[PDB]
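Asks: Right, I'll just put the structure down here and ask away after.
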Amino acid sequence: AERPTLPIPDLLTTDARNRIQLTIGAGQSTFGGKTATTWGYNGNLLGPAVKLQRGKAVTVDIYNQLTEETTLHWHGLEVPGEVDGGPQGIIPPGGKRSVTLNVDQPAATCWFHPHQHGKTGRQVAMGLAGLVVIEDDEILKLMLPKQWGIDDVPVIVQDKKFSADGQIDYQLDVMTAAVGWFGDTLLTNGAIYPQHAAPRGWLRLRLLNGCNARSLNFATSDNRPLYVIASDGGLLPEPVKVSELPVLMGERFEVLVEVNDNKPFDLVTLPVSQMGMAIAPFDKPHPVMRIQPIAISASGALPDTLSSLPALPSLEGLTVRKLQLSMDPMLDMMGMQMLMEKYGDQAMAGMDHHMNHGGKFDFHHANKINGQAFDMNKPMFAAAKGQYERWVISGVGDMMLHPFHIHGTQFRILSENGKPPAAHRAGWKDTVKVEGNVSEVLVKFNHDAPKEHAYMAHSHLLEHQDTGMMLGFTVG
Ligand SMILES: [Cu+2]
Ligand SMILES: [Cu+2]
Ligand SMILES: [Cu+2]
Ligand SMILES: [O]
Ligand SMILES: [O]
């Protein structure tokens, strides 16, 4: 059979009442010919791309048609805590919540997803994620590829695993609380190995790692380069040519890739050095999508200069906040041993060379920051508003991957896990790698967040977030 075409999320803008309507609900999808219950925004799976303009406000009406509580967070969008949609932003089953978003940041590809307390991994795994396309006046002058679904395409890459009856097989248990939820099936905008027909010239891909726990590393099957033009929080100062592009959970990058007649190629993901993630079929490069060239000229440009990136300021005198991540040694060892028992040595490929004892030992609060599993009732600190701060995040103490995300900001990385950031990671970021080492980021919060609607800071390995590796903080 030929490959299915890449599904393209609809690009949604406001009505005359300046509203966007999002409905959260359950439906059915098909994977490898078997039906599965899935959840989506304005559909059965995944979601639309909400288009936003800097300096314009929009109202979003969010209808929860699930039978359980959910929340909706705009990952990457800088908004007051009251509309950030962290775990306090509950939408009752059958209810509606409206938010007004006053967009105040540069053009970027952001995304949106649930943030239900303790259940974010399940609700993402069941299907909920959408996109946000922010535009501003500056980016349009660059004349980048801009025809949505033709030469400007979102690429949301996610793994799932399924039970024998075809349903999504999600469990938050000791093993996945330890290593994360991951699967053997790769989806690209919800489809298994689709093709995308692209005009000759430049193709812009807006890449999102939407996996719960799997890191990815994009490349092309014939080693043509990718030109990175943007990171989580928007354009880089100039394109950065790469041969491969590691993407942590929740991160976005936009790249341009050349499309030439008569020479289809795949976007692939290369095996990563992360526990559990190189089990077959991920022990080898894995196709993500086939790019099928069309002999029609694409009009987009790859300009020499994209944007202005301001200098890092002086660090002297800035508040230094320490965030020590930790896992429970016993439960980390127990989850890792279950992984090894299940899959054997392959569960550590590529890595560097039973009774109830009560609630004190409950894996649901095994992961922590500064000695505390997430307490929704107690923000850990009150950050300054409009002031740069230096946040120091340590994963010393274990070797698991902690992509650390801070709500309410786009920051600058000073140190990523003990090294200065790569050039394509040196611009605006909302995620920083922490793994066995220490990262430091320069953050500023432009909006208030009160105790009742606090900003989150957490690992975006969802099973770790849900089992305590998150803190709340206020601003203002
Ligand atoms: Cu976020
Ligand atoms: Cu997020
Ligand atoms: Cu978050
Ligand atoms: O997030
Ligand atoms: O998140």
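All positions are counted from 1 along the displayed chain.
For this deposited structure, the header notes the method as X-ray crystallography, 1.3 Å.
Backbone N, Cα and C atoms are what each Cβ position is placed from, and that goes for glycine too.
Taken from Swiss-Prot, the feature Cu cation 1 binding site covers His73, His405, and the record attributes it to experimental evidence. Sequence annotations record features per position, and here Swiss-Prot assigns Cu cation 2 binding site to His75, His113, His460 based on experimental evidence. According to Swiss-Prot, the domain 'Plastocyanin-like 1' annotation covers 27-137, on the basis of sequence analysis. If you look up Swiss-Prot, you'll see 199-264 marked as domain 'Plastocyanin-like 2'. Mutagenesis annotation in Swiss-Prot: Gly276 to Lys (Swiss-Prot position 304), described as Retains 20% of cuprous oxidase activity. Increases oxidase activity with ABTS as substrate. Shows dramatic conformational changes in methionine-rich helix and the relative regulatory loop; the structure shown retains the original residue. According to Swiss-Prot, the mutagenesis experiment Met327 to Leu (Swiss-Prot position 355) carries this note: Almost loss of oxidase activity with 2,6-DMP as substrate. Loss of the copper tolerance phenotype. One entry in Swiss-Prot concerns the mutagenesis experiment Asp332 to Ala (Swiss-Prot position 360). Its note says: Strong decrease in oxidase activity with 2,6-DMP as substrate. Loss of the copper tolerance phenotype. One mutagenesis experiment catalogued in Swiss-Prot, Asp398 to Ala (Swiss-Prot position 439), is accompanied by this note: Decrease in oxidase activity with 2,6-DMP as substrate. In Swiss-Prot, the entry for mutagenesis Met400 to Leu (Swiss-Prot position 441) states: Strong decrease in oxidase activity with 2,6-DMP as substrate. Affects copper incorporation into the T1 copper site. The structure shown retains the original residue.
Explain the structural surroundings of these features, please.
Replies: For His405 (Cu cation 1 binding site), the number of other Cβ atoms no farther than 10 Å from its own Cβ, over all displayed protein chains, is 25.
The Cβ of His460 (Cu cation 2 binding site) lies under 8 Å from the Cβ of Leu248, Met249, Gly250, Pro403, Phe404, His405, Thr431, each of which sits 6+ residues away along the same chain.
Look at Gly276 (mutagenesis position): DSSP puts it in coil. Under 8 Å, Cβ to Cβ, and six or more positions away along its own chain, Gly276 (mutagenesis position) finds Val179, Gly180, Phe182, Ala213, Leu339, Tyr343, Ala347.
If you draw a 10 Å sphere around the CB of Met327 (mutagenesis position), it holds 24 other CB atoms from the protein chains shown. Under DSSP, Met327 (mutagenesis position) is assigned to coil, being neither helix nor strand in the three-state scheme.
Following the DSSP three-state reduction, the secondary structure of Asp332 (mutagenesis position) is helix. Summarising the environment of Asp332 (mutagenesis position), the number of other Cβ atoms within 10 Å of its Cβ, over all protein chains shown, is 22.
Reduced to three states, the DSSP call for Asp398 (mutagenesis position) is coil.
Long-range C-beta contacts of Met400 (mutagenesis position), restricted to its own chain and to partners at least six residues apart, with a cutoff below 8 Å, comprise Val179, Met275, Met327, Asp332, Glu435, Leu461, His464.
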Asks: Within the domain 'Plastocyanin-like 2' (199-264), how many residues are helix, strand or coil going by DSSP?
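Replies: Here the numbers are 0 helix, 42 strand, 24 coil.
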Asks: From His73, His113, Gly276, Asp332, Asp398, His405, which recorded positions have a C-beta atom under 6 Å away from some atom of ligand 4?
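Replies: Listed by sequence, the hits are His73, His405.
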Asks: Would you mind checking how many other C-beta atoms are within 10 angstroms of the C-beta on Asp398 (mutagenesis position)?
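Replies: For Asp398 (mutagenesis position), the count of other Cβ atoms within 10 Å is 17.
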Asks: Determine, from DSSP, whether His460 (Cu cation 2 binding site) sits in helix, strand or coil.
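Replies: Assignment for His460 (Cu cation 2 binding site) reads coil.
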Asks: Count the residues of the domain 'Plastocyanin-like 1' (27-137) that DSSP assigns to helix (H, G, I), to strand (E, B) and to coil, and report the three numbers in that order.
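Replies: Reading the DSSP string over the domain 'Plastocyanin-like 1' (27-137) gives 10 helix, 51 strand, 50 coil.
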Asks: Hey, for the Cu cation 2 site built from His75, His113, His460, who else sits with CB inside 8 A of the CB center?
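Replies: Counting only non-site residues, the set is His73, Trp111, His115, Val124, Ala129, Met249, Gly250, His405.
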Asks: Mind running the recorded positions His75, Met327, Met400 against ligand 2 and keeping the ones whose CB falls under 6 Å of it?
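Replies: Listed by sequence, the hits are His75.
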Asks: Test of understanding: give the count of other CB atoms lying within 10 angstroms of the CB of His73 (Cu cation 1 binding site).
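Replies: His73 (Cu cation 1 binding site) is surrounded by 22 other Cβ atoms within 10 Å.
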